[PDB]
Amino acid sequence: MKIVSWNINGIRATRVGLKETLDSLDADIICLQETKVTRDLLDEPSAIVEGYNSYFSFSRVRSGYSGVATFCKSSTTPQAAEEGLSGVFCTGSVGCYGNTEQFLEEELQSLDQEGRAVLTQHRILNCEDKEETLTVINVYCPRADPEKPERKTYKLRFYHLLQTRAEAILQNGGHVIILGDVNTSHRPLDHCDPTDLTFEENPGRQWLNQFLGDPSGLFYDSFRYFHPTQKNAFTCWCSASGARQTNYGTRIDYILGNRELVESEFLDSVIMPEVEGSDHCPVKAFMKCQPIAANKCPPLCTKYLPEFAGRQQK
Ligand SMILES: [Mg+2]
């Protein structure tokens, strides 16, 4: 089983047909961040691709903004799928929300209305050939903006909601992968030199430090489980001033898994710097577990969107 995560900086902006791009990534589950697809655009070619069943979260606050999508081959059709981390935009859902007493409902709506998370749940056969659930949480984390101070708070609250949800699903049994653009690099090795000699003072990095365990947190950074000392392993370079060529970059795209999943089912986790078309490159994991496809796509699937019903229904 193979899974890819990629902040694609706009599906359309790659200027390649999406079927060709997805096939080239050669994976059973492909998670895209910053699709820049919103529902007002009626962008059927970006949402419905031959050979895949897909699950989008669309931003509700601005056209052509944010957005995440999970594309599944027939082999991995999910048993359940849900938009968001809190449940407010939710048959066929994932549940297991955790305790959100610290969040107002209106804050939950705000954290979930920007198209930043989609969850798909897959049955898998583990290394003892027992059936288990794997929940894939595909996230595009926000960014702080100095001219809008409230967005730093938004980002930290999004991280706290993500932790709450992921740990609650994990507590229900089975396995959890969190992948996507976390928009924080973890350790000095993850960023171009030189490094702060207060590096831990960053509140997003403090969050990551306690969320991840080291082979206290319940999740492992799979890339570093397999490549703990690899240098210059970046996933993001700014578009300007030749950064990708000079390796002026950072590693901010992750495939995180619960400890038991990474230790027992992962074979490798890598960076794909050869893949062009975005300001980020993909990351990819290779797993030994085998998926059990659902018999029907759950209701979140894009094929059920009324705007895409087709001419025969017209
Ligand atoms: Mg971008």
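Note that chain A carries Swiss-Prot numbering, so the residues on display, from first to last, are 1-90, 93-199, 201-218, 236-334.
So how was this one determined? The header says X-ray crystallography, 1.5 Å.
Each residue, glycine too, has its Cβ placed from N, Cα and C.
What Swiss-Prot says about this one:
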- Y142: active site (ACT_SITE)
- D183: active site, proton donor/acceptor (ACT_SITE)
- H300: active site, proton acceptor (ACT_SITE)
- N9, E34, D183, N185, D299, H300: Mg(2+) binding site (BINDING)
- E34 to A: Failure to recruit of rpa2 and the checkpoint complex (atr, atrip, and rad9) onto damaged chromatin. Normal association with hydrogen peroxide-damaged chromatin (MUTAGEN)
- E34 to Q: Abolished 3'-5' exonuclease activity (MUTAGEN)
- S86 to A: Loss of chek1 interaction. Loss of chek1 phosphorylation at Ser-344 (MUTAGEN)
- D183 to N: Abolished 3'-5' exonuclease activity (MUTAGEN)
- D273 to A: Failure to recruit of rpa2 and the checkpoint complex (atr, trip, and rad9) onto damaged chromatin. Normal association with hydrogen peroxide-damaged chromatin (MUTAGEN)
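Shown here: features listed in Swiss-Prot, placed on the structure.
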residue : record               : DSSP (3 states)
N9      : Mg(2+) binding site  : coil
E34     : mutagenesis position : coil
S86     : mutagenesis position : coil
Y142    : active site          : strand
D183    : mutagenesis position : strand
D273    : mutagenesis position : strand
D299    : Mg(2+) binding site  : coil
Expressed to the nearest Å, what is the distance separating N185 (Mg(2+) binding site) and the residue listed as 'active site' at their Cα atoms?
8
Which one is it: of the recorded positions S86, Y142, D183, whose Cα lies the shortest distance from the Cα of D299 (Mg(2+) binding site)?
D183
At the Cα level, what's the spacing in Å between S86 (mutagenesis position) and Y142 (active site), rounded?
15
Restricting the recorded positions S86, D183, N185, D273, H300 to those with Cβ under 6 angstroms from ligand 1 leaves none
Residues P218 and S236 bracket 17 unmodelled positions; their Cα atoms are separated by (Å) 10
Spatial neighbours of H300 (active site, proton acceptor) that are distant in sequence (at least 6 apart) but have CB under 8 A
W6, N7, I8, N9, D183, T255, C256, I272, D273
Distance in Å between the CA atoms of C90 and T93, with 2 residues left unmodelled in between, is 9
Rounded distance in angstrom between the Cα atoms of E34 (mutagenesis position) and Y142 (active site)
7
If we count other C-beta atoms within 10 Å, could you say which of the recorded positions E34, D183, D273, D299 has the fewest?
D299
Near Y142 (active site), which residues of its own chain have a C-beta under 8 A away, given they sit six or more steps off in sequence?
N7, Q33, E34, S66, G67, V68, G117, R118, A119, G182, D183
